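S.K.: This is the structure, below, for whatever I ask next.
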Amino acid sequence: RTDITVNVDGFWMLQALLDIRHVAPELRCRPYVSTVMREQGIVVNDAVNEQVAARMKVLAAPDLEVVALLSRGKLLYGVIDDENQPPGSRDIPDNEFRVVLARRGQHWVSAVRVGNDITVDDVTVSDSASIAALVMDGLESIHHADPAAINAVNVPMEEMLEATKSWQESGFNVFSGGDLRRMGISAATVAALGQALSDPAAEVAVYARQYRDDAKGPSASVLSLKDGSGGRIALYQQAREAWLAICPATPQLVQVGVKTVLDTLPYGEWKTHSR
Amino acid sequence: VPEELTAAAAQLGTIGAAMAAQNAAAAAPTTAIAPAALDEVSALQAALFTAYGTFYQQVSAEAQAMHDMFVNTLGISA
Amino acid sequence: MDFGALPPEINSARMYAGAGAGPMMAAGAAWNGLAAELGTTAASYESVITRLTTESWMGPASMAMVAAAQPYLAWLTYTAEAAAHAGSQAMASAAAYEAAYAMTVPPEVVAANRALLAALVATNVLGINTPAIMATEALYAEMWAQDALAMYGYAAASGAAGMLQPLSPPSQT
């Protein structure tokens, strides 16, 4: 094995010894500003292992970043309901897993945070398929779900988001689905989308970002997967007005959705790109 | 020339009064420094400069006493 | 503790409250008002002992008076430098605060970002907004790094401004 794991304060010691200000924000560490490690071999003397040092240097400033927020239950996107939450807390919800896959040059480095622990390994990625394979064999170990027995359907973005905002006020009640079916959406789709938002078993959100001359830019498509009691559903903006793709989370379309995200990046070539 | 000595006596006593005068003027602004902000650096910085103006207020007091001797002693010669 | 371990909501709350540069520059001007009046008190001693010696008020023993005056004339010239120093260091002190306030993120600018994070999360029902949610989080970390860098740089300069010459009473030559 060629991996390490640190806790959040340990990750800071890494940034400190290497003089890195930030990592990806989904990792949710503290910033280092210019002012156990030795046991598990991560630090020799005063310096850092050369292996771990190179991966850290990727996370520190990568040309591209691909993320996967997964959750057992409803993805809370970082926010814990609490009054006793301190300002600037670096805790993440106990039911959240974060996956970051940066690439500087041709060095792909995965950073995975679960609870207060981060693990940093190298990662092997080639095309969209290998990247979709990580997200799925991670979601599948969260929860096993068959794809929804629905049919794909494209849908106007704005009208959907609005229709969805007002649908939520019902509890995503299947009675209040009228405005959705008056939009082209099959009936069974509404059933499975209803359940996937009302009481979900596991959700995923996959997006990506790119850098060129210190200028950040997120993909125009986000790929959300939700697990209902009516299967798994994939939703993602199609490549570009703007249109949403609501389809079953089958291996094929999940791969297409990930290809869409990776190709809606602001500065083009995703497998080969420099800042 | 006692007419020049005693002159230097009184002239130098009015310089020590004028010096004592500035000494108690600067007392309050050099020793009642509130912290600029509510952090630890702002507190340290004000505590020193007030400790310093306080310690200056004794050192100058002790200095003036010995100026008071020289103006007396210079004055005594006649 | 550590200033960098503190979230931006704290480093800027504690910096946007307090007395400002006001107390420190008043300290400064005072120190210069004494530096000035130590030296004018030295310049007139230097005028009487230097006319005492030159005219020779008490013959071969005029010396004895110059002698008597020296320990307190010395303290005058030495302490004037000390006070001018505290003057420039009281003000260096305050310019350090004023530079750290300048770079500290205003408290309302922090909580605005925090409320936008809460707003994008409530409306992220289809997860379409997640890139803005994590862009809002990165921007926060930037505020966190800016407040730390301001406090650390404040501490640094307040050391260089905390340097005072030791003060002492006059003792015999």
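Header entry for method reads X-ray crystallography, 2.9 Å.
From the backbone N, Cα and C atoms, a Cβ is placed for every residue, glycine too.
Got these off Swiss-Prot a minute ago, pasting:
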{"type": "MUTAGEN", "residues": "C:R14 to A", "note": "Reduces the interaction with PE8. Lack of interaction with PE8; when associated with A-45; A-72; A-93 and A-154"}
{"type": "MUTAGEN", "residues": "C:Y45 to A", "note": "Reduces the interaction with PE8. Lack of interaction with PE8; when associated with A-14; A-72; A-93 and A-154"}
{"type": "MUTAGEN", "residues": "C:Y72 to A", "note": "Reduces the interaction with PE8. Lack of interaction with PE8; when associated with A-14; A-45; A-93 and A-154"}
{"type": "MUTAGEN", "residues": "C:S93 to A", "note": "Reduces the interaction with PE8. Lack of interaction with PE8; when associated with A-14; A-45; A-72 and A-154"}
{"type": "MUTAGEN", "residues": "C:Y154 to A", "note": "Reduces the interaction with PE8. Lack of interaction with PE8; when associated with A-14; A-45; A-72 and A-93"}
S.K.: Relative to the Cβ of C:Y154 (mutagenesis position), which residues of the same chain, six or more apart in sequence, are found under 8 Å away?
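M.R.: In sequence order, the residues whose Cβ lies under 8 Å from that of C:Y154 (mutagenesis position) (at least 6 apart) are C:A96, C:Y97, C:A99, C:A100.
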S.K.: Where C:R14 (mutagenesis position) and C:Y45 (mutagenesis position) are concerned, what is their Cα separation in Å, rounded?
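M.R.: Each residue's Cα considered, C:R14 (mutagenesis position) and C:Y45 (mutagenesis position) end up 49 Å apart.
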S.K.: I need the CA-to-CA distance for C:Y45 (mutagenesis position) versus C:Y72 (mutagenesis position), whole Å please.
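M.R.: With the alpha carbons as reference points, the distance is 10 Å.
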S.K.: Please name the residue among the mutagenesis positions C:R14, C:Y45, C:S93 whose C-beta has the most neighbouring C-beta atoms within 10 angstroms.
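M.R.: Per the Cβ count within 10 Å, the most buried is C:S93.
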S.K.: Calculate the distance in Å between the alpha carbons (Cα) of C:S93 (mutagenesis position) and C:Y72 (mutagenesis position), and round it to a whole number.
M.R.: 30
S.K.: Give me the non-local Cβ neighbours of C:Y72 (mutagenesis position): same chain, 6+ apart in sequence, Cβ-Cβ under 8 Å, ordered along the sequence.
M.R.: C:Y45, C:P170
